Number of protein chains: 6
Amino acid sequence: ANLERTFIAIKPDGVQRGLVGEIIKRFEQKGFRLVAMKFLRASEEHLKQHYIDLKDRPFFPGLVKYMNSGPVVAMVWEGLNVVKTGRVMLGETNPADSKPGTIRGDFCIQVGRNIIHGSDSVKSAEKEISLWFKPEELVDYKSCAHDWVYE
Amino acid sequence: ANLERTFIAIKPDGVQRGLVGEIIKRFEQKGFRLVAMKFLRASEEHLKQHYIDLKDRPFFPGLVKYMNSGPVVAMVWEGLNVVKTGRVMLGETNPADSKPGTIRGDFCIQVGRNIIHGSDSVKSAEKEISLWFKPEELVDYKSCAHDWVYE
Amino acid sequence: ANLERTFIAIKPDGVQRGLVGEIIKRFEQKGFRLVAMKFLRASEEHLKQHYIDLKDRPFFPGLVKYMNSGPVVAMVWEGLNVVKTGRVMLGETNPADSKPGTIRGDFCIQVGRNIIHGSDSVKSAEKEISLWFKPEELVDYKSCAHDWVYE
Amino acid sequence: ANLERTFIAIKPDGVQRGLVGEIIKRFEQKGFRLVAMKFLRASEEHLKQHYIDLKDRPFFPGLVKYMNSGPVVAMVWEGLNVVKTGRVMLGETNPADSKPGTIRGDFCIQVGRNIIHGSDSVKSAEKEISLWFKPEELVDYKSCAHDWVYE
Amino acid sequence: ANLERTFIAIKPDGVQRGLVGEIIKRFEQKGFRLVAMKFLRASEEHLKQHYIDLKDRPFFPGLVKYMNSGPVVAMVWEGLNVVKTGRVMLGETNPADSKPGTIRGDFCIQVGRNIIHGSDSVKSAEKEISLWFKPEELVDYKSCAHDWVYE
Amino acid sequence: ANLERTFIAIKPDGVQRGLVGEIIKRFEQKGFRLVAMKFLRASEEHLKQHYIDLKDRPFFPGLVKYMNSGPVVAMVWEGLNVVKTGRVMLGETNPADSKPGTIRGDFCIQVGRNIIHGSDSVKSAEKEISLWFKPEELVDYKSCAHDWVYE
Ligand SMILES: Nc1nc2c(ncn2[C@@H]2O[C@H](COP(=O)(O)OP(=O)(O)O)[C@@H](O)[C@H]2O)c(=O)[nH]1
Ligand SMILES: Nc1nc2c(ncn2[C@@H]2O[C@H](COP(=O)(O)OP(=O)(O)O)[C@@H](O)[C@H]2O)c(=O)[nH]1
Ligand SMILES: Nc1nc2c(ncn2[C@@H]2O[C@H](COP(=O)(O)OP(=O)(O)O)[C@@H](O)[C@H]2O)c(=O)[nH]1
Ligand SMILES: Nc1nc2c(ncn2[C@@H]2O[C@H](COP(=O)(O)OP(=O)(O)O)[C@@H](O)[C@H]2O)c(=O)[nH]1
Ligand SMILES: Nc1nc2c(ncn2[C@@H]2O[C@H](COP(=O)(O)OP(=O)(O)O)[C@@H](O)[C@H]2O)c(=O)[nH]1
Ligand SMILES: Nc1nc2c(ncn2[C@@H]2O[C@H](COP(=O)(O)OP(=O)(O)O)[C@@H](O)[C@H]2O)c(=O)[nH]1
Ligand SMILES: [Mg+2]
Ligand SMILES: [Mg+2]
Ligand SMILES: [Mg+2]
Ligand SMILES: [Mg+2]
Ligand SMILES: [Mg+2]
Ligand SMILES: [Mg+2]
């Protein structure tokens, strides 16, 4: 089979607060497969295109500036319902609405500093994956745990 | 009802994915007393009795064969509302509906590989404990912390 | 706003069960600022004042005795909505109603041994802070991570 | 290969202090395979035979009484060098001499309450295994990560 | 029959880097009893007294300045061999020589930002406890675990 | 020497055994700055250049094959003595001799599956960094904690 994929980015605040390993561990222990990963400071234009649907929102200027203010960890993760499940794992957009046990619930306070991004839909994921990674950067392998994670 | 007991089994996938100590720690940390524990490859006939209520469901033979495909860790835990609270701790039957912070929410993806079993009621717990353990295998002792966990 | 403060106390059961660091870590990693902290055996009088609204409840004598039965860690934490959010982190009054991922959800079982206290409102918080701490015991400094937690 | 085995027991203090899960995780994460596990109060005669080479030592009486004073978690673990590297993981007999990051180094203080036992040699391991388990209690299965742990 | 005690302070970098809980957890897990604790910005004078033995060394002014640059967590811990064992837990003065598994080994790089202080000797412990704490701030109580930590 | 760099790669066994987050956290927690990171299946030729000094060793062919058998996580880390300190953090080449608390000591068993690589010297580090990364992939930014990790 060819499993669902989602795009996950650890925002500059996640990197600056030293939560990269912690956040990656949460995806690994869940049983999702890391497909791609790189580390870069995305240009304001890259970030504008990432968040193109939000361009007319008033917080958008500060969002783009915050997102370009340090490096990000960009990832692709694979598995059954990984898009929706990735989102549940993150918590709500606002850390204030995010439950203890979620990444945002556990680790942050304010919507403007909410440490992580996950694709909100499959069609979003595929667009975001194409924008952040070259095809060659997506690694096709099989997880040793697969048959212990899936029927 | 401080002497309530429940049956908890770590399924073959739980054992194979190295989650035994992680699971046990969650019960220990909560204040529940470990009463019995053993490690075995349960026979197909034993598993058919365990899941006798499901013998007509289409997933039954698959479920049995998987349950026999590796060892399980069988346990008896005791404490106030341990049956219901144990259930909460595991999360929903389907990992897709299990909240972050729960065992299945944190660690698995698919209902057919859902890493753990807990009794669904006192009556089920009593049946399961009888099925899985000899009476001499239930250990009598007082937990150190009891007077700090209970009034 | 961001200068809100709350009073958090680790109850004698939380100290005795070795949960002081685990509790503190949860507040630190969330991004809240530790403002004040001390360790003491609170007098029965001090405890009666802390719980003055409950003076006529049936459980109040047992409550005051339990709370005097060992030392307590008293703390003040700062941040946006720290009162409300602190409560979310603790769980519900009754650990039976507290979800996995919260302090009571993870660690305790019975309402009379529920390991921790948090102020239920800003007015409660300011009363409790005045009750437990001398003004000089409240330390003003800026958190390293502040600008990565707050826009 | 017919891989080496060792006998590990978590002593009554390890059980009472809630360290069973933690300990088991350290063995699991190292890549050792759990072969056998049970939970029991070992009789004084069982304990005398286990520690027979110490019978004339002055601490022997107290050792047997303490080891009988609560249940123990009895285990057999498999792996290349598991006896010697198991000992290294435990620390030195005296926790005072055990380094941080070892089990006794992290968790205990006094030689008479040193939380765990491990076989000191291959010959001791085989003797101890034979005395603590029935042959049928030793579960034969292959670890899913075997080929990632071994050449 | 007072057990041995030591003075441990979490330095300003320790607090700023959000390691207070982690650090305390290590001492609780080991079996030491928390006797005293408070949180304060130590004055230059207090710190010159604390480090008076170093007053003529080149790094002393820099040390005293750094130690005043943020609040510190000051603690008294009790147990068998706590002064020496405490030291071993911290690591060497220079993090470069501190082993993985020690506090400085896990968390620090440079000698002037080495996150924690522990007394060097019983005589120094006694002096430091007296310098930092009033007698009434030392809490006399018996630990839950004592009989499982000590024979 | 604060700008010293080393090359760390999580080997395919580390990726498959779900240790990526765990490993990254240890580097983060220590205070080193992540400079560059990517995830790829390294070609046999690329790996032959990486290990060119071992090309005549009997294990060389199998080493290259194993290192190509799954993706690796390639990283550049910066900090004072990061090459030597990084080596200490990994353990010894042989897991069998690696101390508990080190990455290999904690997580692996056999030299042929030793989960991680780190440069052995500054000269080796510069050669490996150049081999594995494009100049533009070394990210320029300041770590928020720098002034709390360094004088
Ligand atoms: N400062 C600020 N940022 C916001 C606000 N709403 C959304 N954002 C940021 O914009 C990101 C994208 O918004 P959105 O797609 O609606 O939410 P998401 O998919 O859950 O991340 C969020 O993750 C926040 O980082 C806001 O009101 N203020
Ligand atoms: N393959 C498969 N297994 C299922 C399904 N539903 C339940 N199971 C398995 O059967 C076990 C028992 O089912 P059930 O008693 O209803 O759920 P539980 O009490 O929450 O464990 C579950 O824990 C699953 O492992 C399904 O639709 N497909
Ligand atoms: N024993 C007992 N203690 C209670 C009961 N209800 C509340 N308490 C205790 O009294 C404390 C204060 O009560 P309350 O303010 O209503 O709950 P809280 O603000 O969530 O802590 C609780 O945290 C419990 O420790 C009860 O029914 N029985
Ligand atoms: N109370 C007490 N117990 C001891 C002493 N020496 C050893 N023991 C206990 O006896 C056990 C077995 O001793 P030994 O075979 O020499 O050490 P081990 O193989 O490292 O456990 C130790 O693990 C301790 O639990 C002592 O001096 N006093
Ligand atoms: N900046 C700087 N600080 C130092 C140096 N040597 C020691 N210190 C600091 O001064 C503290 C006290 O030194 P000392 O009492 O000898 O070592 P300790 O008992 O390990 O803490 C150390 O823990 C360091 O924080 C140095 O060479 N430079
Ligand atoms: N299969 C196998 N692999 C080995 C052996 N010795 C070394 N290796 C592998 O080759 C790598 C490089 O060896 P070396 O450069 O000498 O040590 P390193 O710098 O500590 O990794 C090791 O990290 C192992 O992955 C061996 O005897 N057998
Ligand atoms: Mg969106
Ligand atoms: Mg059922
Ligand atoms: Mg109240
Ligand atoms: Mg012996
Ligand atoms: Mg000194
Ligand atoms: Mg080499």
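We're sticking with Swiss-Prot numbering for chain A, so the shown stretch reads 2-152, in order.
The header says X-ray crystallography, 1.7 Å.
Each Cβ is built from the backbone N, Cα and C atoms, and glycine gets one as well.
As recorded in Swiss-Prot:
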| type | residues | note |
| --- | --- | --- |
| BINDING | A:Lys12, A:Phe60, A:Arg88, A:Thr94, A:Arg105, A:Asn115 | ATP binding site |
| MUTAGEN | A:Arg88 to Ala | Decreased single-stranded DNA-binding and nucleotide-binding activity. No effect on 3D-structure |
| ACT_SITE | A:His118 | active site, pros-phosphohistidine intermediate |
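Here the features listed in Swiss-Prot are painted onto the structure.
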residue  : record                                          : CB count, 10 Å
A:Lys12  : ATP binding site                                : 24
A:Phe60  : ATP binding site                                : 12
A:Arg88  : mutagenesis position                            : 19
A:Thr94  : ATP binding site                                : 13
A:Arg105 : ATP binding site                                : 24
A:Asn115 : ATP binding site                                : 24
A:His118 : active site, pros-phosphohistidine intermediate : 21
Give the helix, strand or coil assignment DSSP yields for A:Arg88 (mutagenesis position).
helix
Name the secondary structure element type, per DSSP in three states, that contains A:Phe60 (ATP binding site).
coil
Whole-number Å only: compute the distance from the Cα of A:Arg105 (ATP binding site) to the Cα of the residue listed as 'active site, pros-phosphohistidine intermediate'.
10
Euclidean distance between Cα atoms of A:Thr94 (ATP binding site) and the residue listed as 'active site, pros-phosphohistidine intermediate', Å:
9
In sequence order, those recorded positions of A:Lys12, A:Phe60, A:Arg88, A:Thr94, A:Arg105, A:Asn115 whose CB lies under 6 Å from ligand 9:
none
Inter-residue C-alpha distance, A:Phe60 (ATP binding site) and A:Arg88 (mutagenesis position) (nearest angstrom):
22
Cα proximity to A:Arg88 (mutagenesis position), best match among binding-site residues A:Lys12, A:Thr94, A:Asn115:
A:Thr94
With ATP as the bound species and A:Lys12, A:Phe60, A:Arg88, A:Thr94, A:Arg105, A:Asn115 as its recorded binding residues, calculate the greatest Cα-Cα distance and give it in Å as a whole number.
22
So if the criterion is CB under 8 Å to a CB of chain C, which of the recorded positions A:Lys12, A:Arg88, A:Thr94, A:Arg105, A:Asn115, A:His118 qualify?
none
From A:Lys12, A:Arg88, A:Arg105, which recorded positions have a C-beta atom under 6 Å away from some atom of ligand 1?
none
What does DSSP assign A:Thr94 (ATP binding site), in three states?
coil
